[PDB]
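Asks: The structure under discussion is supplied below as C-alpha cells; questions concerning it will follow.
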Amino acid sequence: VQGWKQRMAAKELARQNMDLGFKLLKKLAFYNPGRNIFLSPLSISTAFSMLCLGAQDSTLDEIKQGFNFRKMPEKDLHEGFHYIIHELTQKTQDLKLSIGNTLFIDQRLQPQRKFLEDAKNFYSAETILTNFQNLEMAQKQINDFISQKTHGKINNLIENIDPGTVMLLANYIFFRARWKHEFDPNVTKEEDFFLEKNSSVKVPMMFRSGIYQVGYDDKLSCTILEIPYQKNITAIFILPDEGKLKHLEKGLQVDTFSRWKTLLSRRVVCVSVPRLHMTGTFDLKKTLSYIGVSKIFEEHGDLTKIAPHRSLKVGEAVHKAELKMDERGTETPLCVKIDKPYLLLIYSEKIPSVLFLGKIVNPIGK
C-alpha cells in the first residue's frame, strides 16, 4: 500500500494532538472552572498546519514549535494531515464528519495561487473574499457561509470582528455517528445529574446492558468506559471519583491514555450515559497563548505566500466544535452510571486521533 508513509505521519500527528488536547483542557479548566469545555484538538491543529503552507521564518517556526510539528519534514506534515482529513471526511449512514477551514480575506488583497491550491488540495481549506470595510455585513456573510456549508450544524461562529481585520480564520468541526449497538429510546429516562455533591438537575439518560471495555485507574481515581461507534471511532467516558476531578485534570498525559488502555477488559456492564448536544466556541488568539503561539496574529512580513501585503497577519481566528450524542446506532457484575462531571474523548481508532475532548460539568448546560 502506497499510503503507508501518509498513515505513519498521521499516526505521529495523532499522538501530538492528544498531548495538545490535554494541555489545552488543563489550561482552559484552570482559568474557567465549573464550565463545560468542548473542543477538537485535531481540528485546531489542521488550521495552524494549513497556515504553515503560507507562513515563513519566525511565524512558521513558532507554529511548528508550539504545535510540535518539528519531528517530521514539512512534506510529511501536510501529507499526514491530508490523510487524516480525507479518511475522516464522510457523509454516510454511520458517520457524518467534516473539518472546515475557511480563510476570509479582504477583497482588496490578492491570495496567491500556490498557497490557494495547496490549502485546497491538502486540507480542503477555502479562501473567501470578504468586505471588511463593513464589519456587520462581513459577520452576517461569514456566519451565513458556514451555516449553509455545514447544513445548520455550525451557526453563529463569529460574534465580533475587530476593526482593521483583513484576514479571519474560521476552523469548525461537526460529528454525527451511529453506535455499534443502538440504545433503546423507550428505555431512555430523565435521571439526576449531580452538578455538585448536593445540587442536581434532570437530564435524559440513555440505558443499555452489553459487552463494553471497562476499567478503573487507581492512580487518577477514575472509572473508564469505552462505547464504540459503527465506524472505527470510540467514545471514552472518564468518570472521576467524588471530589477527584481536579486531580484527574492535573494528571492528564499521553502516558495516561496508553496506561488506561492496559487497565481495560471486555465485560457485561449496565451503562447509563447522558444524551448530548455539545458546542464549544474559542477565540484561538487567547487559546493559542497557552501553547506560546502569537506571531501568526502579529504583523511580521511572514505571510507574503498568502497575499503580498506587508502588514498582513491573521487578525482573528475562531474554533467551533459541535457534536450530538443520542440513541442512534446499528440494528450484570458491573454498572457504569455517568451522573456527575466527566471527561469525554471521541477517539478515532484507525488513525488513531482525538477528534473531540470534552469536560462535561452539565450535559444540558452551555
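To match Swiss-Prot, the residue numbers of chain A are left as they are there, and the shown ones run 36-366, 380-414.
Header says: X-ray crystallography, 2.2 Å.
Including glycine, each Cβ sits where the backbone N, Cα and C put it.
Swiss-Prot lists these features:
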MUTAGEN   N221 to A  Reduced N-glycosylation. Loss of N-glycosylation; when associated with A-233 and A-267
MUTAGEN   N233 to A  Reduced N-glycosylation. Loss of N-glycosylation; when associated with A-221 and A-267
MUTAGEN   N267 to A  Reduced N-glycosylation. Loss of N-glycosylation; when associated with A-221 and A-233
MUTAGEN   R302 to A or E  Significantly impairs KLK7 inhibition activity. Slightly enhances KLK7 inhibition activity; when associated with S-379
Asks: Give the distance between the Cα atoms of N221 (mutagenesis position) and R302 (mutagenesis position), rounded to the nearest whole Å.
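Replies: Computed Cα spacing between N221 (mutagenesis position) and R302 (mutagenesis position) is 24 Å.
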Asks: Could you tell me the whole-number distance in angstrom separating the Cα atoms of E366 and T380, on either side of the 13 residues that were not modelled?
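Replies: Taking the Cα atoms on either side of the gap gives 22 Å.
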Asks: For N221 (mutagenesis position), just count the other CB atoms lying within 10 A of its CB, please.
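Replies: There are 8 of them.
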Asks: Fewest other Cβ atoms within 10 Å: which of the mutagenesis positions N233, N267 wins that one? Let me know.
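Replies: Output over mutagenesis positions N233, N267: least Cβ neighbours within 10 Å is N233.
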Asks: Determine, to the nearest whole angstrom, how far the Cα atom of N267 (mutagenesis position) is from the Cα atom of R302 (mutagenesis position).
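Replies: Here the two Cα atoms lie 20 Å apart.
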Asks: Around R302 (mutagenesis position), how many other CB atoms lie within 10 A of its CB?
Replies: 15
Asks: Return only the integer: C-alpha distance in Å from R302 (mutagenesis position) to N233 (mutagenesis position).
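Replies: Taking the Cα atoms only, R302 (mutagenesis position) lies 31 Å from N233 (mutagenesis position).
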Asks: According to DSSP, folded down to helix, strand and coil, what is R302 (mutagenesis position)?
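Replies: Where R302 (mutagenesis position) sits, the three-state DSSP reduction gives strand.
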